Amino acid sequence: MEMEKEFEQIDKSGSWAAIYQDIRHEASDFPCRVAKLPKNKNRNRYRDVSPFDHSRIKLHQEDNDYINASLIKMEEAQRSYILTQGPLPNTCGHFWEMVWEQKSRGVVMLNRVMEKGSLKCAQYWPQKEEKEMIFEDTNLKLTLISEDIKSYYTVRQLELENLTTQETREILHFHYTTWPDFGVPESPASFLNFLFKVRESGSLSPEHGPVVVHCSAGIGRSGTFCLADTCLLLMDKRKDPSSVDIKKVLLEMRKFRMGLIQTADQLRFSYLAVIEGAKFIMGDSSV
Ligand SMILES: C=C(C)[C@@H]1CC[C@@H](C)[C@@H]2CCC(C)=C[C@@H]21
Ligand SMILES: [Mg+2]
């Protein structure tokens, strides 16, 4: 597994920070002019995290079509993802409008609402079945149908209703709840198990719109999730599995949204997940 001897060589040489900086130097730099217009200042959670103009998701509405969200389209892998920031108190209606318009089936959330004693995300879904949420600026109603709480993650089933037309869709919410406050998980086993739960749900499949992935800024943990998924897909599809190069897949994803993978230990963790997940897809079905 070329990547696995690349992994051991980089650990041995203690050069993860140098590998990561080289990725930062060669990453694309495209314009983000819409994100920087003054009328959009309260739609952005972080001043240094914006969507490129060429890949941004446009809301289907006159007035203001802006949301901080990017379409990441992986041609060879045949997979698309929408990466977005954690919604703001005033962008929750835009978030669900984007989900409606893009025909997404799943939302993947990789942060908690409060981390390090600060609010990383608005409470954008209902916590109780009997208290639904109405987003009047976008004319959508959201209802909790059920939820399954497990040790490392929670899965919710929600109903999203277009109050204009009274159509309804079922949305699956996949909430990874135990990413540590500092660093990365020591073992990728629980992250891979989470990834495969999302895959089994159908939410990642071409009969649906792209899955919506977010953490707080939509680049760190979010980038790790998409990078691992796409790498494992390429290894399944290809005549030569060990031809998959993580660093070139990461740079290709960074053509669509800036800053994906935010630290050198996130880079290292991404290798770990792909190496370990590759065991579980080269014929070794056992668990
Ligand atoms: C996905 C994995 C590589 C691991 C295999 C071993 C288990 C302890 C762990 C938790 C239980 C499930 C179903 C698989 C996970
Ligand atoms: Mg460059």
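Note: Cβ is positioned from N, Cα and C throughout, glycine not excepted.
On its own chain, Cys215 (mutagenesis position) has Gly86, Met109, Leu110, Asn111, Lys120, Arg221, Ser222 as residues at least 6 apart in sequence with a Cβ closer than 8 Å to its own Cβ. Per Swiss-Prot, the feature active site, phosphocysteine intermediate maps to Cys215.
Sequence-distant contacts (6 or more apart, same chain, Cβ under 8 Å) of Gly220 (substrate binding site) comprise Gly259, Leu260, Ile261, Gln262, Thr263, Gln266. As annotated by Swiss-Prot, substrate binding site applies to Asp181, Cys215, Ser216, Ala217, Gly218, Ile219, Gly220, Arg221, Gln262.
The domain 'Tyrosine-protein phosphatase' annotation in Swiss-Prot covers 3-277 and rests on sequence analysis.
Among the sequence features in Swiss-Prot, the mutagenesis site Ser50 to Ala or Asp is noted as follows: No phosphorylation. Neighbour list (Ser50 (mutagenesis position), Cβ cut-off 8 Å, at least 6 residues apart, same chain): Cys32, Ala35, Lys36, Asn44, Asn68, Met258. A coil conformation is recorded for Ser50 (mutagenesis position) in the three-state DSSP classification, outside any helix or strand.
Swiss-Prot lists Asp181 to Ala among its mutagenesis entries, and the accompanying note reads: Substrate-trapping mutant. Residue environment of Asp181 (mutagenesis position) contains 8 other Cβ atoms, counted within 10 Å of its Cβ in all protein chains. Secondary structure at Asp181 (mutagenesis position), taken from DSSP and collapsed to helix, strand or coil, is coil.
Quoted from Swiss-Prot for the published mutagenesis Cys215 to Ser: Catalytically inactive mutant; abolishes sulfhydration. In the three-state DSSP scheme, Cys215 (mutagenesis position) is classed as coil.
A distance of 16 Å separates the Cα atom of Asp181 (mutagenesis position) from that of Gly218 (substrate binding site). Looking only at other Cβ atoms within 10 Å, the busiest spot among the binding-site residues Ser216, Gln262 turns out to be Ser216.
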